[PDB]
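**Student:** The structure that follows is given in the form of structure tokens.
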Protein chains: 2
Amino acid sequence: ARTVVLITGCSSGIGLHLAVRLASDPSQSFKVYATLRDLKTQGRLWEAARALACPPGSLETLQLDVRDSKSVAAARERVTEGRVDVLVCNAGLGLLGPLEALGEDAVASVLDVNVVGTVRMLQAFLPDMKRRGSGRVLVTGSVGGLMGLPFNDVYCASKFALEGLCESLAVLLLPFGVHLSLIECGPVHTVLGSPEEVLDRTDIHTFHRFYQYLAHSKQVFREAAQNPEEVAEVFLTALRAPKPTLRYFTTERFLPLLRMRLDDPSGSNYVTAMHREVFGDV
Amino acid sequence: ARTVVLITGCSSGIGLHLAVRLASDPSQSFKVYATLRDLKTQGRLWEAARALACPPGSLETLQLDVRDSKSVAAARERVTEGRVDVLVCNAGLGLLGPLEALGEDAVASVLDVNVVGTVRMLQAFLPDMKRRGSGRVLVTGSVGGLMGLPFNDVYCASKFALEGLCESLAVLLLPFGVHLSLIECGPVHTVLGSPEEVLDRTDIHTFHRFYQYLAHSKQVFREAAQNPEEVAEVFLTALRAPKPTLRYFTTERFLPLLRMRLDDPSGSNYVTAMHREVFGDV
Ligand SMILES: C[C@]12CC[C@@H]3c4ccc(O)cc4CC[C@H]3[C@@H]1CC[C@@H]2O
Ligand SMILES: C[C@]12CC[C@@H]3c4ccc(O)cc4CC[C@H]3[C@@H]1CC[C@@H]2O
């Protein structure tokens, strides 16, 4: 179809749902290049596509490893239409655990995939959009890019990094007609490490707090996780907005914590509120 | 002396000033390990130390490359007191230019030094502080970690990343008696790329906007840059606070732009205001 969409990280989760949502759109106006790091994981995407009866040719899979600029360049060459109307930077990795228990390689990988990988995509696709004077870039954000969460230090670092990157670009892009938007997701229905391993790399008190955090997050997920269909639709709302805003929120549930965070720049109200919220009183 | 301070990136700028400010303190209560990536750049630090008459033994230089965990481990071993009371994570790199004109290596380096290097330091020193139930960690922040600036995409990405990292850690650290604070700096009196090189890697319109930005920043610096002595003193105010806050601001000048940014979560007021502020009307 006519609007060419390229999405990264479509093997599961939001990327998978978004790819099939667009490819199966009743208007048949989207051509979707769903990219994955490893093609051997494409089965779920095709099963979903078949379930939604995506018309033949509305969806194509490409292997694209955001850690490698050559892979990024090669996938761009595979876009037969010679243009990308909507670029969805969704590829992302999580990392949970006490900071001192995280391997340096794992820390570097999260940043390389989440942040540098997004930079690689923008460097490869943005020039063309600037030239044409049109294009939409949607970036999967997280409420973790808006406020710090204990035991998610590196993940939050990476999501905050995207906020800074995108906001900086948005200020420049205004006159180019290229729109960039972050879709700020809360928990969505869709890694960890052996207790033994974690305990071996941290102290007993940190380990105890980790347990409390895990218990707390499990509850937040139960109460607040959204269906992927609801979240994917927010991407569509952003891509159809004639004048998209910088951020779209999939839920308003965290806006108050965000405001408290915003109203006390010293950060002490937020730190204290979040600490009592997750652990209790200290 | 008694309070052991370890500071990264002391070859120039804030780190250099802070190191000599602490080592020369009239109380003679600080022992400072000033670290540098390359010892051949230590001359300015020693000239400054001599000018301030730092008592012999109040300052020692160590080579510490934050990109290398072995180097981090080796510097930690050189701390003869066997403890670090105050850790100042200051090492930082800047990167200015149109995103598409930045080399992938330069982008990765900024993140590795600014973000992963800080993680390496925390992983190496935080466990000890948690064990003792005391310690202060000061991290050099920037107003660029609080709001996006055009042409500073990667730099802002890295400073925003520190905000997320530190805020996440602060929530956990509250009960450990380990204090973490970001010192949010505006311009301070203390890299770029050939016009030809930049033009070769971007379009003429982006290049034009880059010129406008450079003109604008030159003016902001002239009007708002603070003396390094004033900025270094903010670190001291934070390190002496009995109950330090998460953030200290060296200036209040940008607080309004920060508030506008905070009051419109969609980001459109900020993007528009910043765009007119730097370029004009579009
Ligand atoms: C950061 C996430 C959204 C915010 C969630 C949250 C939000 C608030 C809170 O008090 C705890 C948690 C735990 C899990 C978090 C989620 C894990 C993945 C998701 O992106
Ligand atoms: C980001 C910095 C502080 C904020 C400064 C600013 C702040 C506001 C603004 O409109 C423009 C600039 C240009 C230079 C920026 C500085 C460059 C180094 C410093 O950390």
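In chain B, numbers come from Swiss-Prot; the residues present are 2-191, 197-288, in order.
The header says X-ray crystallography, 1.7 Å.
Just so you know, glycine gets a Cβ as well, placed from its N, Cα and C.
This is the feature table in Swiss-Prot:
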- B:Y156: active site, proton acceptor (ACT_SITE)
- B:10-38, B:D66, B:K160: NADP(+) binding site (BINDING)
- B:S143: substrate binding site (BINDING)
- B:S135 to A: Abolishes phosphorylation. No effect on 17-beta-hydroxysteroid dehydrogenase activity (MUTAGEN)
- B:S143 to A: Loss of 17-beta-hydroxysteroid dehydrogenase activity (MUTAGEN)
- B:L150 to V: Alters substrate specificity (MUTAGEN)
- B:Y156 to A: Loss of 17-beta-hydroxysteroid dehydrogenase activity (MUTAGEN)
- B:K160 to A: Loss of 17-beta-hydroxysteroid dehydrogenase activity (MUTAGEN)
- B:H222 to A: No effect on conversion of estrone to 17beta-estradiol (MUTAGEN)
- B:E283 to A: No effect on conversion of estrone to 17beta-estradiol (MUTAGEN)
- B:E283 to Q: No effect on conversion of estrone to 17beta-estradiol (MUTAGEN)
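Give me the local environment of each listed feature.
**Tutor:** B:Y156 (mutagenesis position) carries a helical DSSP state (H, G or I). Sequence-distant neighbours of B:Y156 (mutagenesis position) (same chain, 6+ apart, CB under 8 A from its CB) are B:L94, B:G95, B:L96, B:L97, B:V111, B:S143, B:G145, B:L150.
Sequence-distant contacts of B:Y34 (NADP(+) binding site), defined by Cβ-Cβ distance under 8 angstroms and a gap of at least six in the same chain, are B:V5, B:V6, B:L7, B:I8, B:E61, B:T62, B:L63, B:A76, B:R79, B:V80, B:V85.
For B:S143 (mutagenesis position), the number of other Cβ atoms no farther than 10 Å from its own Cβ, over all displayed protein chains, is 26.
Listed in sequence order, B:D86, B:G178, B:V179 are the same-chain residues six or more apart from B:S135 (mutagenesis position) with CB atoms under 8 A from its CB.
If you take the C-beta of B:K160 (mutagenesis position) and look for same-chain residues 6 or more apart in sequence within under 8 angstroms, you find B:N115, B:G142, B:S143, B:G145, B:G146, B:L147.
Remark: B:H222 (mutagenesis position) has B:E283, B:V284, B:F285 as non-local neighbours, by Cβ distance under 8 Å and separation of at least 6 in sequence. DSSP gives B:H222 (mutagenesis position) a helix state.
In the three-state DSSP classification, B:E283 (mutagenesis position) falls within a helix.
For B:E283 (mutagenesis position), the count of additional Cβ atoms within 10 Å of its Cβ stands at 12 [all protein chains shown].
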**Student:** To the nearest Å, how long is the straight line joining the Cα atoms of B:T191 and B:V197 across 5 unmodelled residues?
**Tutor:** 12
**Student:** Measure from the Cβ of B:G10 (NADP(+) binding site) and count the other Cβ atoms within 10 Å, all protein chains considered.
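**Tutor:** The answer is 26.
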**Student:** Applying a 10 Å Cβ distance cut-off over all chains shown, what neighbour count does B:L150 (mutagenesis position) have?
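**Tutor:** Around B:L150 (mutagenesis position), other Cβ atoms within 10 Å: 22.
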**Student:** Which recorded positions of B:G10, B:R22, B:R38, B:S143, B:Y156 contact ligand 2 in the sense of C-beta under 6 Å?
**Tutor:** B:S143
**Student:** List the residues of the same chain that sit at least 6 positions away from B:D26 (NADP(+) binding site) in sequence and have their Cβ under 8 Å from its Cβ, in sequence order, or write 'none'.
**Tutor:** none
